[PDB]
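K.L.:
Questions regarding the structure given below will be posed in turn.
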Amino acid sequence: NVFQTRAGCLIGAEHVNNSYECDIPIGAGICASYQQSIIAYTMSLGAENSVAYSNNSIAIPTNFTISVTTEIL
Amino acid sequence: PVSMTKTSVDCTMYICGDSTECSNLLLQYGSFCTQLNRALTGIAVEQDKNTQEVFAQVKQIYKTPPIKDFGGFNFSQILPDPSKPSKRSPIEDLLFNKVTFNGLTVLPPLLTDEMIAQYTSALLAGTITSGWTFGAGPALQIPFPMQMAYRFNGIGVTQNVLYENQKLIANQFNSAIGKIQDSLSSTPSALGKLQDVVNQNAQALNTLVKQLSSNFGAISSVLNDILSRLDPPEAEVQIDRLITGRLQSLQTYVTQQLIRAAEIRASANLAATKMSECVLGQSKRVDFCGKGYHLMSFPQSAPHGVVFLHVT
Amino acid sequence: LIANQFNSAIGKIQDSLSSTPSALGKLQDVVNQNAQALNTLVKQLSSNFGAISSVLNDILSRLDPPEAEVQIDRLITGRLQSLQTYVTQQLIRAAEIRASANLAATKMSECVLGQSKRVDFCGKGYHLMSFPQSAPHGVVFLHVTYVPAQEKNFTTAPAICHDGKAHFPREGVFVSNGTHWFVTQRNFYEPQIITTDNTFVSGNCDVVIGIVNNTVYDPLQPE
Ligand SMILES: *[C@@H]1O[C@H](CO)[C@@H](O[C@@H]2O[C@H](CO)[C@@H](O)[C@H](O)[C@H]2NC(C)=O)[C@H](O)[C@H]1NC(C)=O
Ligand SMILES: *[C@@H]1O[C@H](CO)[C@@H](O[C@@H]2O[C@H](CO)[C@@H](O)[C@H](O)[C@H]2NC(C)=O)[C@H](O)[C@H]1NC(C)=O
Ligand SMILES: *[C@@H]1O[C@H](CO)[C@@H](O[C@@H]2O[C@H](CO)[C@@H](O)[C@H](O)[C@H]2NC(C)=O)[C@H](O)[C@H]1NC(C)=O
Ligand SMILES: *[C@@H]1O[C@H](CO)[C@@H](O[C@@H]2O[C@H](CO)[C@@H](O)[C@H](O)[C@H]2NC(C)=O)[C@H](O)[C@H]1NC(C)=O
Ligand SMILES: *[C@@H]1O[C@H](CO)[C@@H](O)[C@H](O)[C@H]1NC(C)=O
Ligand SMILES: *[C@@H]1O[C@H](CO)[C@@H](O)[C@H](O)[C@H]1NC(C)=O
Ligand SMILES: *[C@@H]1O[C@H](CO)[C@@H](O)[C@H](O)[C@H]1NC(C)=O
């Protein structure tokens, strides 16, 4: 309905607890996206990851992929 | 420096205020400040692009293990401090403490300082726990002394030197890390580069505001005085001079902002390159990642900028 | 397998370029900016700038020179100001495009004409090679890179103690599969027997921290 942010306030968007990749930047960590209505949330920087570290543990790849990507200039 | 403050300046409120007659006269000049508003908005978007390109280079948010024992090396000065209500490292806190209408608006940045600190923490944890692997695919854990042995091997020194002088090298690293904080705290001119950007933007805004009190040949610098003292057929003559002066001042401000934004974008591209090469890997380029043979780098967020700790 | 992966990657890249209209947004952005600047410059010709009319022919055929001079001067001032604004914007955009072109030339020199050790300069991963491709007012680089995958856990030691001496890996790294010890390259798991031709000796077993006991094979002992 009505949500108050740091970049002003937003009317017509439903504020949620969830977090997704930013779709429409609003500001101050707030982003909006269409799901069916318009939602406003706090953008997530990425999936949580915690690599297991000990003084004597190593990880070595056993297999590989050849990847081709495009860069436009 | 990475980004500068996002400023949005409105035509009709700055040149004419809330005067309908002045707006009707301003319509005769065409779409000059549709262009001006567009340029300022483009600069505002480019600032968020700069911050995204510098800090948002890693996908996952890596975390350091709860037990922090890296074979004598300790990163307490660069890892986030949970005691403070900011989740900033002590050096980041010192950096954040060292740096000090008329239609003008300041748009908040897309990424808050806490989110930039989370990005910096993710990069630091990835570098500590997996070396340069996490920047080129999956994050493969490696013991920190073994990683430093690889980095020693990467500059033409056999890895047995590090193993035979491990605790000495750890002591030297810790001492230099502490001296970085002492030098930053004891020198107020350390962060001059960021302060220059802040001062330049503030000076430009102050001059733009102070241009509103210039007569420009009119009988008065206040539009309400001209409206309250004259009839339309004579007041339009004075309002025309005021409009000309204020429009040309706004154009000067927009041009200066475009050039300075080009400066800042160049600096942000350089910062992104340094984060990709000095931090996510080991660089063979001379003097690109500090004096001496590069071993590693540690990023630190700063208000409107980035600070690299080049271990060499 | 590598050839099959390369061909599959090329096919996927072609399909992604074909099926996504937002892939080439940079060149489209440049074209749109230039076209819109030209449109604004042309539309500026329909503004009076305070004159009686925005058409020079009407002013000329309606007024005598002594009184039409003021209107012509106002039109000249407005149009000159618009043209100067357009020229300054074009100069700034041209500087940006020149910077982008210098970056593209550097990428062509370092990624295509050779192999680059710079991280993330020629694509994400360990750069193998690159292929240039022409685009309207631009260049598209196809970065072929090596991405490791399917890693697994190993117990590693900094050195191997044998005959009261410390052995360090010459090229790879010491790993353990649970009971035995091998030496393998860092970017690929190819375990091998720890011999004297893939390790070097430096000092005794009292200085290195975490050194473990194991037997170092000698290729000369059988004979
Ligand atoms: C390394 O990766 C490739 C694919 O990236 C694997 O190839 C697959 O092998 C399985 C098992 O034979 C086949 O069913 C798939 O069709 C193969 N895929 C491709 C694209 O060729 C390969 O097996 C992996 N190597 C190992 C030892 O696991
Ligand atoms: C990591 O180095 C830091 C340097 O700040 C050490 O932190 C200080 O440790 C002393 C005792 O050695 C305490 O009196 C201080 O209060 C500590 N400061 C802070 C901010 O915590 C830390 O002990 C070192 N860690 C290890 C494992 O040796
Ligand atoms: C670790 O590797 C060693 C060496 O390859 C393995 O020992 C082999 O085990 C197989 C299966 O039992 C036997 O057929 C071979 O003769 C063994 N080789 C030697 C040289 O003894 C060992 O099983 C592996 N351990 C684990 C836990 O995978
Ligand atoms: C690795 O082997 C060495 C010997 O090659 C072991 O060192 C022995 O340690 C015992 C117990 O302290 C002493 O009584 C012996 O005199 C030592 N021998 C030598 C030659 O120094 C060492 O303990 C072994 N390491 C492990 C972890 O078992
Ligand atoms: C979002 O989460 C907080 C958790 O502190 C909760 O109190 C709040 O009600 C949630 N918002 C909505 C709209 O449910
Ligand atoms: C290695 O073991 C750890 C133990 O916590 C586990 O989290 C991790 O997934 C394992 N790594 C691999 C590559 O399977
Ligand atoms: C790893 O940590 C354990 C726990 O303290 C310790 O006993 C072991 O020696 C450590 N290994 C190395 C190589 O430092």
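The numbering of chain B matches Swiss-Prot: 728-827, 855-1066, in order.
Per the header: electron microscopy, 3.0 Å.
Cβ atoms are placed via backbone N, Cα and C, with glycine included.
Relevant sequence annotations retrieved from Swiss-Prot are reproduced here:
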type    : residues     : note
VARIANT : B:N764 to K  : In strain: Omicron/BA.1, Omicron/BA.2, Omicron/BA.2.12.1, Omicron/BA.2.75, Omicron/BA.4, Omicron/BA.5, Omicron/BQ.1.1, Omicron/XBB.1.5, Omicron/EG.5.1
VARIANT : B:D796 to H  : In strain: B.1.1.318
VARIANT : B:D796 to Y  : In strain: 19B/501Y, Omicron/BA.1, Omicron/BA.2, Omicron/BA.2.12.1, Omicron/BA.2.75, Omicron/BA.4, Omicron/BA.5, Omicron/BQ.1.1, Omicron/XBB.1.5, Omicron/EG.5.1
VARIANT : B:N856 to K  : In strain: Omicron/BA.1
VARIANT : B:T859 to N  : In strain: Lambda/C.37
VARIANT : B:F888 to L  : In strain: Eta/B.1.525
VARIANT : B:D950 to N  : In strain: Delta/B.1.617.2, Mu/B.1.621
VARIANT : B:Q954 to H  : In strain: Omicron/BA.1, Omicron/BA.2, Omicron/BA.2.12.1, Omicron/BA.2.75, Omicron/BA.4, Omicron/BA.5, Omicron/BQ.1.1, Omicron/XBB.1.5, Omicron/EG.5.1
VARIANT : B:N969 to K  : In strain: Omicron/BA.1, Omicron/BA.2, Omicron/BA.2.12.1, Omicron/BA.2.75, Omicron/BA.4, Omicron/BA.5, Omicron/BQ.1.1, Omicron/XBB.1.5, Omicron/EG.5.1
VARIANT : B:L981 to F  : In strain: Omicron/BA.1
VARIANT : B:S982 to A  : In strain: Alpha/B.1.1.7
VARIANT : B:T1027 to I : In strain: Gamma/P.1
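Please situate the listed features within the shown structure.
P.N.:
Sequence-distant contacts of B:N764 (variant position), defined by Cβ-Cβ distance under 8 angstroms and a gap of at least six in the same chain, are B:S735, B:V736, B:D737, B:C738. Classification of B:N764 (variant position) by DSSP places it within a helix.
The DSSP secondary structure for B:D796 (variant position) is coil. For B:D796 (variant position), applying a Cβ distance below 8 Å and a minimum sequence separation of six or more within one chain yields no residues.
Long-range neighbours of B:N856 (variant position) (same chain, six or more residues apart, CB within less than 8 Å of its CB): B:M740, B:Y741, B:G744, B:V963, B:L966.
Counting only same-chain residues at least 6 apart in sequence, those with a Cβ under 8 Å from the Cβ of B:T859 (variant position) are B:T734, B:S735, B:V736, B:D737.
Taking Cβ-Cβ distances under 8 Å and a sequence separation of 6 or more, the neighbours of B:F888 (variant position) in its chain are B:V785, B:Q787, B:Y789, B:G880, B:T881, B:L894, B:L1034.
Sequence-distant contacts (6 or more apart, same chain, Cβ under 8 Å) of B:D950 (variant position) comprise B:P728.
For B:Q954 (variant position), the same-chain residues lying six or more positions away in sequence with a CB closer than 8 A to its CB are B:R1014.
Long-range Cβ neighbours of B:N969 (variant position) (same chain, at least 6 residues apart, Cβ-Cβ under 8 Å): B:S975.
DSSP classifies B:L981 (variant position) as helix under the three-state reduction. Listed in sequence order, B:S746, B:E748, B:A989 are the same-chain residues at least 6 apart in sequence whose CB falls under 8 Å from the CB of B:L981 (variant position).
Cβ neighbour count for B:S982 (variant position) (all protein chains, 10 Å cutoff from its Cβ): 10.
In the three-state DSSP scheme, B:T1027 (variant position) is classed as helix.
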K.L.:
Would you kindly determine which variant positions in the set B:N856, B:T859, B:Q954, B:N969, B:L981 have their Cβ under 8 angstroms from any Cβ of chain A, listing them in sequence order or replying 'none'?
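P.N.:
Qualifying residues, whose Cβ lies under 8 Å from chain A: none.
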K.L.:
Taking the Cβ of B:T1027 (variant position) as the reference point, list residues of the same chain whose Cβ is under 8 angstroms away and which are at least six residues distant in sequence.
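P.N.:
For B:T1027 (variant position), no residue qualifies.
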K.L.:
Under DSSP, is B:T859 (variant position) part of a helix or a strand, or is it coil?
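P.N.:
Once the DSSP labels are grouped into three classes, B:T859 (variant position) ends up as strand.
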